[PDB]
Amino acid sequence: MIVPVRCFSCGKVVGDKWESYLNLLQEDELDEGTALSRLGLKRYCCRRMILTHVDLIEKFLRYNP
Amino acid sequence: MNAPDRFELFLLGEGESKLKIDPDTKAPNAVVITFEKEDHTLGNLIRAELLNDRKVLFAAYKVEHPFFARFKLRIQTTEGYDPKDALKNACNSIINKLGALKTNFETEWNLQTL
Amino acid sequence: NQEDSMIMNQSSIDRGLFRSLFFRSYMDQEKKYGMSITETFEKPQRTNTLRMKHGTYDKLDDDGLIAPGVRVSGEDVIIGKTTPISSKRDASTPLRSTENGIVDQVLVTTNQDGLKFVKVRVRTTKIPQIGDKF
Amino acid sequence: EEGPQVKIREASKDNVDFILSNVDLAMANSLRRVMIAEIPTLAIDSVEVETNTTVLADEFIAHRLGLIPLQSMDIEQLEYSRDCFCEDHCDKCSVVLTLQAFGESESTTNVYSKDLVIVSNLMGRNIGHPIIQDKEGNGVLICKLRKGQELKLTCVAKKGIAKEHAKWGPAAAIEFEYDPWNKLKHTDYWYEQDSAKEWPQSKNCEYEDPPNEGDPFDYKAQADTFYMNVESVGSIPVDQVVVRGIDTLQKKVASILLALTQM
Amino acid sequence: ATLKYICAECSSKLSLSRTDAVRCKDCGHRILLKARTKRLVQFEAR
Ligand SMILES: [Zn+2]
Ligand SMILES: [Zn+2]
Ligand SMILES: [Zn+2]
């Protein structure tokens with residue numbers, strides 16, 4: 001269920017980084033740790049935000065209504 | 001449900017006043033100042049500056065309960081020296097230090113590239 | 001944070017940490033029996049009735065139901081129903097006394113017996129507070 | 001110039017790494033806290049939902065809406081609504097944003113912070129424009145839509161401080177360290193065989209002279225040299241997070257000086 | 001656009017008197033969801 005805007009712990013904006021992260025993983029065929037670092041997600045509080053996120057919205061958008 | 005409004009952290013209530021000066025009952029030339037809608041940001045900074053004053057005999061602050069913004073400041077001064085004057089100079093000393101910092105950072109910032 | 005308490009960061013709670021949705025469905029049907037005697041989904045007024053709850057019935061539309069999007073709290077009547085006593089008798093359903101939220105979805109369907117039956121889903125967002133368990 | 005001294009090590013639009021010398025720790029920390037909690041910003045404080053056929057709840061969307069960083073450059077030319085003489089809100093105390101999005105394509109339709117439209121009179125003040133640091137220029141994914149899906153809403157962005165809600169922090173992490181060598185003995189290190197071997201050396205150790213073993217403890221020494229790095233969310237430029245931080249603190253001390261006068 | 005009841009099945013906007021049972025017009029499903037208010041809900045973005 002959709003990328004949180006901002007890291008809970010520090011407040012760093014993370015909601016603009018999801019699509020770029022998926023691309024870094026798929027298109028550039030990079031590993032999660034270097035993908036996170038390329039996004040400028042240096043601290044572990046910001047890293048858990050994205051790496052740990054589960055995008056259920058995709059599943060939800062599948063329901064026909 | 002029983003949560004106070006978050007503005008109650010920094011907004012004075014009708015009846016509430018910023019400073020409330022009470023003469024200390026335990027010692028001569030000592031005073032207790034209740035600061036409403038203020039925390040550790042003002043308390044630590046003021047207490048530290050008062051200790052930098054040689055005519056200040058005692059200076060301590062406490063926030064009796066985390067639920068409430070308020071803090072209490074106790075000042076004891078030299079015979080002849082008024083605690084309110086000690087608090088005054090401490091404040092101006094901070095303001096002059098802060099003024100100096102603003103300019104010094106601004107000067108530095110201008111030299112930068114990026 | 002002694003004897004099993006914990007200190008949670010308010011700032012991270014403001015950003016959404018451990019925040020959750022809460023849903024509660026309330027159900028009703030028009031009667032169980034009566035060849036001519038049938039309960040009715042409607043907004044009840046006087047009609048001698050007096051057996052009302054109030055808890056304002058004022059959020060109800062003419063069908064006896066609240067539209068999704070209306071804010072409900074206290075004991076606001078969410079489903080309005082009457083029992084025909086031979087004038088009306090109140091059979092309205094109030095929101096759980098202690099609860100509050102927004103009407104989320106209101107389902108109007110029929111039972112296998114041909115009974116007009118309703119389900120009302122209400123939605124609250126619960127933010128982590130002082131006596132919450134983790 | 002006189003008291004506290006600054007030395008900028010690194011500087012960008014997003015960060016400032018600087019050394020703060022000839023300062024008291026009470027000042028360095030009070031400054032640190034002010035940048036987190038008390039610098040005024042603009043953020044969405046009210047959402048009116050016309051249409052939501054989205055898969056997400058009204059309040060779930062409204063929550064993230066408040067979390068979008070908005071231009072807060074010219075924030076001191078905007079009033080706090082609570083002080084404003086209007087009934088409710090107006091151009092003197094608020095910015096109004098619009099959000100209309102519909103699932104036109106069969107493919108998924110993404111809704112961004114770039115899709116909010118300023119509808120009020122900004123009166124030439126640099127305020128309310130969503131902050132976009134994105135390469136594709138989208139910034140902040142609010143929502144995603146399917147075919148028949150719609151979202152129609154109106155936002156009232158008001159002035160506020162993180163102390164009231166974290167969405168108002170120009171904030172982001174504040175890296176703060178003093179005495180990288182533990183010469184002050186402010187911390188007693190936890191070890192197994194060797195605290196030096198077991199604790200990683202601070203990058204700040206280059207900027208300071210090591211203690212030297214053949215020396216007795218400096219009991220009289222006090223902390224003055226704070227290695228800081230202020231990260232900005234976007235709403236306000238870094239230089240401003242620090243300058244307004246200084247300005248705010250200065251202001252709240254002045255309100256005490258003025259309070260003493262009043263009584 | 002006097003929305004009263006939407007079909008749970010086909011998303012068809014419709015409406016009828018309590019003398020016209022349940023069911024959908026051009027779908028036939030007996031599900032049905034009530035239309036969102038036009039009162040408009042206000043939220044603090046907190
Ligand atoms: Zn973080
Ligand atoms: Zn106004
Ligand atoms: Zn249908």
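Structure determined by X-ray crystallography, 2.8 Å.
Every residue gets a Cβ built from N, Cα and C, even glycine.
Quick look at what Swiss-Prot annotates:
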MUTAGEN   B:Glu108 to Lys  Transcript termination readthrough. Lethal
MUTAGEN   B:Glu108 to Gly or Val  Transcript termination readthrough
MUTAGEN   B:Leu111 to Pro  Transcript termination readthrough
MUTAGEN   B:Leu114 to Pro  Transcript termination readthrough
Legend entry - Other CB atoms, at most 10 A from the CB of B:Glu108 (mutagenesis position): 18
Legend entry - Cβ neighbours of B:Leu111 (mutagenesis position) where a neighbour is any other Cβ within 10 Å: 8
Legend entry - Pairwise Cα distance for B:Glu108 (mutagenesis position)/B:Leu114 (mutagenesis position) [Å, integer]: 13
